[PDB]
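Asks: Okay, here's the structure, questions in a sec.
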Amino acid sequence: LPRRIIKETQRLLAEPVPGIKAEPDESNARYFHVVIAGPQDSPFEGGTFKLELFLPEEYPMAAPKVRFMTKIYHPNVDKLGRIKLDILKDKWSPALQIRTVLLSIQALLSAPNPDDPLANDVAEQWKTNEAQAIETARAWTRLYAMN
Amino acid sequence: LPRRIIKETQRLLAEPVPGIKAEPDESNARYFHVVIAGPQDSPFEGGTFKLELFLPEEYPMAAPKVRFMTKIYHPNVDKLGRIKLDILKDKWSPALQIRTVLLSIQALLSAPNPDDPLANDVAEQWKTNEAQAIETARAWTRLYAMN
Amino acid sequence: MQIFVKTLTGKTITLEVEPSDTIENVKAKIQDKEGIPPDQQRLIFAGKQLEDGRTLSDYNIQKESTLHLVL
Amino acid sequence: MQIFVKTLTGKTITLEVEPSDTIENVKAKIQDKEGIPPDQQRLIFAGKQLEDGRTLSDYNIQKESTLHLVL
Amino acid sequence: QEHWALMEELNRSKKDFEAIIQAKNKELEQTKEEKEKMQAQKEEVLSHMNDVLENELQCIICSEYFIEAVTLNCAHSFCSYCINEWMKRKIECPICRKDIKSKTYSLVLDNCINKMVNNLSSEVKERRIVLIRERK
Amino acid sequence: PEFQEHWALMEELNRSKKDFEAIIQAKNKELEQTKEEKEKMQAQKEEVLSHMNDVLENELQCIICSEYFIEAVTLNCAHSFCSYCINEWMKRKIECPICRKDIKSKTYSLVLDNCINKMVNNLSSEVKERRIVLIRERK
Ligand SMILES: [Zn+2]
Ligand SMILES: [Zn+2]
Ligand SMILES: [Zn+2]
Ligand SMILES: [Zn+2]
């Protein structure tokens, strides 16, 4: 691997992000299995969410690929776990690094963006009935993210 | 003094140019008394030539001032010791430094430029009767530069 | 008083600040050190962003708190 | 063999050279270290400039001779 | 009586020898302390050296010490290779995202890196040579 | 009988003295080894000191002012200068002081400034304070 990938990979093992676990796949050195703790004071609090992260060939020129593997009720995460986050597409630059992405994803959980153009349909519920959406987020956390 | 002047002044004392002595004046820290040995295989060989060097206020934006104090027969040194050297006027840049000037002056002795536009009158003799001019240069070295 | 800012590259810088200083003011000091304009800085403390009109006192940021910088 | 070049600032660099190397060749190696193009370099040894087509052998420059660089 | 006197003299000599041994031990302890201080001084030096190495003269894109350092109009620097690859996709600084208006090679950065790296291990020097060749 | 007893005791004392002398010799050898180790350590650190004091002086100094670069600017020709120095130069000449190529661009360099601050930080407080004074003076 390029020095940077080696650098980040071992920084993850040595200096773990708070509330986030990130372990290398047993077969693919560019493939990581991530667990994000639901952020404090969020409707996801108490839950644990699986994510997978892949570093493409052209990384860091190309953005890392990230997807939720745990079902979650969130305006910026779709039914297949795909994440709507502009630093994963639009605002990606080689200086950002992996843990920036992971913290940003965690922050997305902490502060959802229902007003996003390419947002779910969950977004609409989040806009018009935020209280109900937050309870449903908590409901889905109970259902899918407690084991 | 500016750091650069301090830097060069002490470089002159610590790292002397071959065939060139350069000592600070006892009253003026920007004033230097220089002795240049006549270059090997030149008609000035064996002679020693006094020069004075002054670093103006605006140095290094402005060029150093240099003049011979020993009478010398040379196309690019006039009767008052003024030196015709383009890096002392035209091609002066703050990167050149003092010892570059001094070595260039020494090199001027080693290889005269009779074909210079603003050259003496000695130049004319140097152009038409180079052999005689070189003997006269040696004559003046005997007369003025051996003590 | 001093606070720490963890910059984009994960390095730490020290800022000289007062409790009365606004977030904009702190971002101005970050621009001077990192060259990132205030409108591109998002500062995070205790998992939440810090809004421009508010002060350090308002967010209970104190002596040697660490602020985190993202885009 | 190695030779020394005293650069514009009075610092010394070391060049890896051969007696057969031309002056142009030596100037190319100086450009790589100092970033001064060959046509702006005037190299001086024993009080005289070194002309571009000539070699180090032609100027009796040897092991650990020092060349002086001016503009 | 003479034998007893001789024995007493021998005992005194033994005591003197013991005192000398104690003094030697004290000197050895002092030497050890000095050695420890020297090690600490060298350790601090090593720390100062790993300072510029690891966070500093590194390109943010590749995390290697800059190879042919270039400086953009926005005052940020990158390897020539890394920024040239980046600019095949975006004409903006990877760090500050300002539009790139100029790209300038930096001799001072390159010479400083080359001179410092020349003092490090064979492993470090060789990696750099390989990376330059690969990029080439 | 107390005769041979006293003589025997004396012999034992002599043997003890010899053993003590041997121990002292061993201690001296150990001390010599320690001294050699200290010398080796000094050599290891001495080289670092030499590198440090040919590090921060020969490559980070502006040719115009002979100070470590203050607000480093890099020109199109790849040479660097203090911002203050090169601006004063450029009021008079538009050729690089070092290579004399016509100046076509300037850029500031955060990396050079940050590197220099880190290096200077390891120098004497005289050098550090001088740099502070120039920075404010040129400000
Ligand atoms: Zn790079
Ligand atoms: Zn930038
Ligand atoms: Zn300067
Ligand atoms: Zn230049």
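Note that chain B carries Swiss-Prot numbering, so the residues on display, from first to last, are 4-150.
Each Cβ is built from the backbone N, Cα and C atoms, and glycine gets one as well.
So Swiss-Prot lists these for the protein:
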MUTAGEN   B:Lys92 to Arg  No ISGylation
MUTAGEN   B:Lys94 to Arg  No effect on ISGylation
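Can you tell me where each of these features sits in this structure?
Replies: Around B:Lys92 (mutagenesis position), taking its Cβ as the centre, 11 other Cβ atoms fall within 10 Å, counting all chains.
Under the three-state DSSP scheme, B:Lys94 (mutagenesis position) falls in the coil class.
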Asks: Across all the protein chains here, work out how many other Cβ atoms are within 10 Å of the Cβ of B:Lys94 (mutagenesis position).
Replies: 14
